[PDB]
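Scroll down for the structure; my scribbles are underneath it.
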Amino acid sequence: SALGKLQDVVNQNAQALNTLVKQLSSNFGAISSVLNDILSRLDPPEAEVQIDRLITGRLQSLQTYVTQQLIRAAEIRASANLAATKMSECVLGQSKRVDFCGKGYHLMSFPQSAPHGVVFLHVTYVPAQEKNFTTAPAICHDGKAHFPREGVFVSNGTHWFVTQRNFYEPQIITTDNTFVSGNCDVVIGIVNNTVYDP
Amino acid sequence: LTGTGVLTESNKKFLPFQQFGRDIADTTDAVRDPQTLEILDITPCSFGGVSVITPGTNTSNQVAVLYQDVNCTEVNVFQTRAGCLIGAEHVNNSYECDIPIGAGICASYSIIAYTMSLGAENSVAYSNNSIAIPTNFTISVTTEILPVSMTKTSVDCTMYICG
Amino acid sequence: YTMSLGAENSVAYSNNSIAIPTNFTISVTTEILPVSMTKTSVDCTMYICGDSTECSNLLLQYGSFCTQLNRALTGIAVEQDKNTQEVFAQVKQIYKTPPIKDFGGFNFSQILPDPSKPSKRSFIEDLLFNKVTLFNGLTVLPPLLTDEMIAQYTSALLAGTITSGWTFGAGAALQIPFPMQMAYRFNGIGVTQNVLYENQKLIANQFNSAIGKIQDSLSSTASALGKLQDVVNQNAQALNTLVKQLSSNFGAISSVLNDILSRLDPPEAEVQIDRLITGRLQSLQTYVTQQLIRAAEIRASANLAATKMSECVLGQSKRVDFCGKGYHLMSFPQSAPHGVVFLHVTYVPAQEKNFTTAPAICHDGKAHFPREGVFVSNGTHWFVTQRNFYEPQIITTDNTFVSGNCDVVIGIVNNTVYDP
Ligand SMILES: *[C@@H]1O[C@H](CO)[C@@H](O)[C@H](O)[C@H]1NC(C)=O
Ligand SMILES: *[C@@H]1O[C@H](CO)[C@@H](O)[C@H](O)[C@H]1NC(C)=O
Ligand SMILES: *[C@@H]1O[C@H](CO)[C@@H](O)[C@H](O)[C@H]1NC(C)=O
Ligand SMILES: *[C@@H]1O[C@H](CO)[C@@H](O)[C@H](O)[C@H]1NC(C)=O
Ligand SMILES: *[C@@H]1O[C@H](CO)[C@@H](O)[C@H](O)[C@H]1NC(C)=O
Ligand SMILES: *[C@@H]1O[C@H](CO)[C@@H](O)[C@H](O)[C@H]1NC(C)=O
Ligand SMILES: *[C@@H]1O[C@H](CO)[C@@H](O)[C@H](O)[C@H]1NC(C)=O
Ligand SMILES: *[C@@H]1O[C@H](CO)[C@@H](O)[C@H](O)[C@H]1NC(C)=O
Ligand SMILES: *[C@@H]1O[C@H](CO)[C@@H](O)[C@H](O)[C@H]1NC(C)=O
Ligand SMILES: *[C@@H]1O[C@H](CO)[C@@H](O)[C@H](O)[C@H]1NC(C)=O
Ligand SMILES: *[C@@H]1O[C@H](CO)[C@@H](O)[C@H](O)[C@H]1NC(C)=O
Ligand SMILES: *[C@@H]1O[C@H](CO)[C@@H](O)[C@H](O)[C@H]1NC(C)=O
Ligand SMILES: *[C@@H]1O[C@H](CO)[C@@H](O)[C@H](O)[C@H]1NC(C)=O
Ligand SMILES: *[C@@H]1O[C@H](CO)[C@@H](O)[C@H](O)[C@H]1NC(C)=O
Ligand SMILES: *[C@@H]1O[C@H](CO)[C@@H](O)[C@H](O)[C@H]1NC(C)=O
């Protein structure tokens, strides 16, 4: 029950064809479903009338089948356009869109051939083993406010560090990972600390 | 005019020259009986769809029968917004929807019927000076199946029709 | 008259001149997307015949048409359930807002559920649910997910978004205060965090005012939910047309079949019954085909809505105009009778000012280019700022890099570079 979409498409096409073949063997109000017997039993006017009724019914069945095939083809075309977009933006590159190529942070993708479709194996990065920390919007030092460059201020309880958002790699707060953009009277939640000067 | 349905008392007041009342889109709604000149509302007797809720013959042969949009007082018995259910025992718990019946009601295998659980309820420990940071990670491979094409079929109508 | 294509203005384009905004605007934009339509099931045997065994017996010679129509309608109904599930059941856990609301001044009471509990629904969703107004083999299948469950899904999405940012969309929810979430989103649009922290109160006030304006627009202005109304009106018109076609002569003697049975012997009557069967079958096939096309359109709209939820509610989108006019910050989903509504919070620059620029700075026979931002001049002195906001800073070796000399750069300007 993992390849349900392709199997469903194949089953729908086979069911449509079988329904068309069965519907070929429908009377549609005529004397018989076979034309040779109709010609043999009836005179040319009545046989022509019954044959004409059968023609109308069978053509109506063909119109319904063709319309269903066109609608299914539109759906399959939309799915194929989506698959081409996924192949382009996830196999030929890394996609920043959320959940377009799997849950979590997308890393890469690998396509695999299928009988009437494609299978994408999305390799993604999923964070785990979470831990609590105490933050602050900025660090107050020498009457100035320091904000992280590409990280965040956290504290394990006694000391403050700068770590990247998606992984816990604490580092000493220096001037090489923080920038100064004002004083300590406008930022809400600032905390007094020292900033290392290398 | 010959119809079929149930007759009931109607609070609508007609006009003396008016015999019967037609509902919107030209369907009969009420007819006044000529004998005592009383307004009687006519609505068709209950009809619906019969559905079967089953865990599949591989597991068990026990089934539950659902009558769609039918009040089963005139046909265990349970009443849902989707109709009436017979053969399923209602429970007060909540699990993941196994067999979707409708209107927030799902059945699972005896056959039980319950209200579907939207998911595990958890409260995030939000605070104005607290963060959660992951110290580890996992590499997850997810499989996505996308159809690309169907079988190409051609029909020769001239010979398809009658050979 | 002839259409006015828009306001005609000439941009003051010139070399070594830029316009840099000195202020921001927080804009909330409402977008409405249908997610599903009413699930209708039609029994062709009852619709075409209406309790006549001989009519049904005549209909058996027509083959399996009723089975195809019932299968198509059932496929449409399960398709609507699937679209609703894809749009609204993105998350697998029902996150809950904390009992205390301390989000740095931001107010979400109008989008979060209220203690009054009108089937556990927010005030905006109450406004939307009050702004939309909604027998012959026709049945209306109820949706699998009720309104309260859809409201609970949206409330969980709001709780996750306001307590964990985009972390819960990629896995386990990581709690984070709304101030640092907004700072991260500003970094997402190329604006430093200090811009947020300097004007946190102003940003919160602008966001609250924008939510109030959305409230007033939903309360007063009509036809705001015109897409969902058009969908339900088209469905109602299709059903009404089907019922009206049921009352059709179809080239017979009368549009009612019981009178045909009572006013003709069975042999003659069969012909008229056959004619009525053909006409009603044609009408039903036309209705089913139209419903299939409309269902495909609704499915496309719901796929679009699920995509918008996925990279605009569960994350920040860098795509232009996908989730709002401006630099997208975040989005909020709300329920609607047969669809979804996204409130896109976006960043709009405002109060621009003219400045004189240079591609690089010539100092000590070397060309200096900014690491991020642009070199600007206010007339006398040259500074370096960022593109989306005016934060003038002195030119320094820390925020500039050297990549050659001044003999190749077109537009080079002599200046001094401070070395700390
Ligand atoms: C994090 O979670 C633990 C476990 O509940 C709790 O004791 C602690 O107070 C939380 N906060 C911090 C900042 O550690
Ligand atoms: C926090 O980090 C500091 C620096 O690494 C360490 O000395 C200390 O033991 C840690 N734990 C606590 C509870 O302070
Ligand atoms: C955070 O919340 C606590 C309790 O609600 C309060 O005492 C404290 O002042 C708040 N801090 C900030 C920076 O808002
Ligand atoms: C930080 O230090 C300054 C003086 O250096 C003082 O005025 C201020 O109250 C301190 N803040 C805290 C939170 O201790
Ligand atoms: C008919 O109309 C009159 C006045 O227009 C009103 O008083 C009366 O109640 C109406 N009839 C019914 C049955 O409501
Ligand atoms: C399903 O069928 C297999 C093969 O006969 C059998 O082993 C299994 O027990 C069945 N499942 C259940 C739930 O009975
Ligand atoms: C079914 O009929 C009973 C009999 O009066 C009634 O009490 C009940 O409310 C009905 N169920 C409905 C309308 O759902
Ligand atoms: C479920 O809860 C209702 C609440 O009153 C109660 O009446 C009913 O008996 C309960 N059913 C079961 C099976 O416990
Ligand atoms: C992280 O998880 C892996 C397995 O998922 C485990 O082997 C490892 O010890 C964990 N911790 C670190 C620090 O890698
Ligand atoms: C200055 O900016 C305004 C609008 O911001 C523009 O209309 C004008 O042409 C600019 N240049 C000048 C005044 O030289
Ligand atoms: C920016 O605009 C707000 C109102 O939108 C105003 O209160 C504020 O003073 C403006 N700031 C500047 C620097 O113009
Ligand atoms: C948020 O808005 C509601 C209604 O507009 C109001 O009652 C409430 O006081 C507001 N909260 C804050 C903190 O301003
Ligand atoms: C440009 O800005 C500097 C400092 O910001 C100031 O000293 C100087 O007077 C300004 N020049 C003009 C023409 O405004
Ligand atoms: C800008 O263009 C003018 C001619 O239109 C030219 O004289 C001037 O040197 C140019 N300046 C720069 C910085 O390219
Ligand atoms: C910049 O300075 C150098 C030498 O200091 C000089 O040769 C050159 O002409 C100057 N360029 C401009 C545009 O003034």
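We number chain A the same way Swiss-Prot does; the residues here are 943-1140, in that order.
Header says: electron microscopy, 2.5 Å.
Placed from the backbone N, Cα and C atoms, the Cβ positions cover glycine too.
In the three-state DSSP scheme, A:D950 (variant position) is classed as helix. Among the natural variants in Swiss-Prot is A:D950 to N, noted as: In strain: Delta/B.1.617.2, Mu/B.1.621.
The annotation that Swiss-Prot gives for the naturally occurring variant A:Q954 to H reads: In strain: Omicron/BA.1, Omicron/BA.2, Omicron/BA.2.12.1, Omicron/BA.2.75, Omicron/BA.4, Omicron/BA.5, Omicron/BQ.1.1, Omicron/XBB.1.5, Omicron/EG.5.1. Around A:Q954 (variant position), the same-chain residues six or more apart in sequence whose CB sits under 8 Å from its CB are A:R1014, listed in sequence order.
Taken residue by residue with DSSP, A:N969 (variant position) is part of neither helix nor strand, so it is coil. Quoted from Swiss-Prot, the note on natural variant A:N969 to K is: In strain: Omicron/BA.1, Omicron/BA.2, Omicron/BA.2.12.1, Omicron/BA.2.75, Omicron/BA.4, Omicron/BA.5, Omicron/BQ.1.1, Omicron/XBB.1.5, Omicron/EG.5.1.
Here Swiss-Prot notes a natural variant, A:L981 to F, with the remark: In strain: Omicron/BA.1. Just so you know, the Cβ of A:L981 (variant position) picks up 14 other Cβ atoms within 10 Å once every protein chain is counted. In this structure, A:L981 (variant position) is part of a helix by DSSP.
While the structure shown retains the original residue, Swiss-Prot records the natural variant A:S982 to A with this note: In strain: Alpha/B.1.1.7.
Swiss-Prot lists A:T1027 to I among its natural variants, and the accompanying note reads: In strain: Gamma/P.1. Annotation for A:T1027 (variant position): no same-chain Cβ neighbours under 8 Å separated by at least 6 residues are found.
For A:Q1071 (variant position), no same-chain residue 6+ apart in sequence has a C-beta under 8 angstroms from its C-beta. Where Swiss-Prot documents A:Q1071 to H as a natural variant, the accompanying text is: In strain: Kappa/B.1.617.1.
Swiss-Prot gives this note for the natural variant A:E1092 to K: In strain: Theta/P.3. Secondary structure at A:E1092 (variant position), as computed by DSSP, is coil. In the structure as shown, the Cβ atom of A:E1092 (variant position) sits within 10 Å of 9 other Cβ atoms.
The C-beta environment of A:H1101 (variant position), restricted to residues of the same chain at least 6 apart in sequence and closer than 8 Å, is empty. Among the natural variants that Swiss-Prot reports, A:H1101 to Y is described with the note: In strain: Theta/P.3.
Annotation of the natural variant A:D1118 to H in Swiss-Prot: In strain: Alpha/B.1.1.7; the original residue is retained in the structure shown. Sequence-distant contacts of A:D1118 (variant position), defined by Cβ-Cβ distance under 8 angstroms and a gap of at least six in the same chain, are A:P1140.
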State the count of C-beta atoms found within 10 angstroms of the C-beta of A:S982 (variant position), not counting that atom itself.
10
Looking at the variant positions A:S982, A:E1092, A:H1101, which have a C-beta within less than 6 Å of some atom in ligand 2?
A:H1101
Reduced DSSP assignment, A:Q1071 (variant position):
strand
Let's check the environment of A:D950 (variant position): how many other CB atoms sit within 10 Å of its CB?
11
Variant positions satisfying Cβ distance under 8 Å to any chain C Cβ, from A:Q954, A:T1027, A:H1101:
none
Considering only the variant positions A:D950, A:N969, A:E1092, which residue has the minimal Cα-Cα separation from A:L981 (variant position)?
A:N969
Filter the variant positions A:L981, A:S982, A:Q1071, A:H1101, A:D1118: retain a residue only if its CB is under 8 A from a CB of chain B. Output in sequence order; output 'none' if empty.
A:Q1071
Minimum Cα separation from A:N969 (variant position), reported as the residue among variant positions A:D950, A:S982, A:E1092 that achieves it:
A:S982
Tell me the coarse DSSP state (helix, strand, coil) of A:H1101 (variant position).
coil
